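Comments concern the structure below.
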Amino acid sequence: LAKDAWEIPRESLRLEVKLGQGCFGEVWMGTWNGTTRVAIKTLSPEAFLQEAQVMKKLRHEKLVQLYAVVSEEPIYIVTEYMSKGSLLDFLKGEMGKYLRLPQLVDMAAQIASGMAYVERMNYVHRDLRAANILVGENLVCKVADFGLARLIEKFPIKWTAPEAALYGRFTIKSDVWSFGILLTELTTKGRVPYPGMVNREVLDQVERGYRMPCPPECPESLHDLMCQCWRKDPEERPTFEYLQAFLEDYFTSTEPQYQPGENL
Ligand SMILES: N#CCc1ccc(Nc2nc(Nc3cc(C4CC4)[nH]n3)c3ccccc3n2)cc1
């Protein structure tokens, strides 16, 4: 029972409200040391802590920061608190109506920033999507849920690169594919991708070259980025470093003549 410095005593934690239901446990919102507001992911035990394992190694402003870990049962995992909730609920909720392409591309740029770090650290997320991005104050966005994240050595198919879904080949490039899918959730205010298609149909279609078309009002340049992310060859997909820089400069280098519309 040799715990590390991340370990803490349950007595220093006290969940106040609940934040959501979960497959492997819940997620509460409480107080740490009675002074710092935190989020807690409650509830194999050692397997459940693998997200903390990787979260201990990752440190970046665009990744939800791990604070402490309770290695006993009920096994907890304290992290930074994001006041706005998931991007998915954010996009479809009361807030979604006012977000325009400029704010949406900035949020994408931030996510691309967190993933570029994950890229440099030679890790893989494996479950990148809006439900796993958290929003905070000032439209700050951060990557979260590293339950499946690992050091590169059925998953939600609609967000998963075909080679990862079929052959188990999860690389940073399969996260890029997911990124492209995440871009459509941003540009459509969080609609589930591949409308009307069911998993089996999506898998077959994609394999046959099918790709989602340009969302209404989204510039062709942005949709082309999405298409580079969905290239059949994992290697011809852009890096996150590229995605971060392209998105950050988007309104000056790519769409300088951009004009706001009714939805984007
Ligand atoms: N990890 C993961 C997936 C995942 C799944 C569901 C949730 N729902 C969640 N979360 C909130 N705030 C949070 C959450 C976090 C850390 C992830 C635990 N910090 N701040 C949150 C804050 C306010 C309102 C609703 C909220 N609803 C959050 C995350």
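By the numbers in Swiss-Prot, the shown part of chain A spans 255-297, 303-412, 423-533.
Method reported for this entry: X-ray crystallography, 2.3 Å.
Even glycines carry a Cβ here, placed using N, Cα and C.
Lifted from Swiss-Prot, the feature list:
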BINDING   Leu273, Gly274, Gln275, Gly276, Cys277, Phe278, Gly279, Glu280, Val281, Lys295  ATP binding site
ACT_SITE  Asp386  active site, proton acceptor
MUTAGEN   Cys498 to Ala  Significant reduction in S-nitrosylation
MUTAGEN   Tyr527 to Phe  Constitutively active
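Taking the centroid of the Cβ atoms of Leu273, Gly274, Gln275, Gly276, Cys277, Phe278, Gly279, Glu280, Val281, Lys295 as the ATP site, the other same-chain residues with Cβ within 8 Å of it are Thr296. With a cut-off of 6 Å between Cβ and the nearest atom of ligand 1, the recorded positions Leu273, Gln275, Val281, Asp386, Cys498, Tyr527 reduce to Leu273, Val281. Within the group of recorded positions (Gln275, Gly279, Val281, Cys498), the Cβ with the highest number of other Cβ atoms inside 10 Å belongs to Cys498. Counted within 10 Å of its Cβ, the other Cβ atoms near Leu273 (ATP binding site) come to 18, all protein chains included.
Fewest other C-beta atoms within 10 angstroms, among the recorded positions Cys277, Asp386, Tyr527, are seen around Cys277. Of all residue pairs in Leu273, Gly274, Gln275, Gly276, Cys277, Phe278, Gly279, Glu280, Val281, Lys295, the annotated binders of ATP, the farthest apart have Cα atoms separated by 14 Å.
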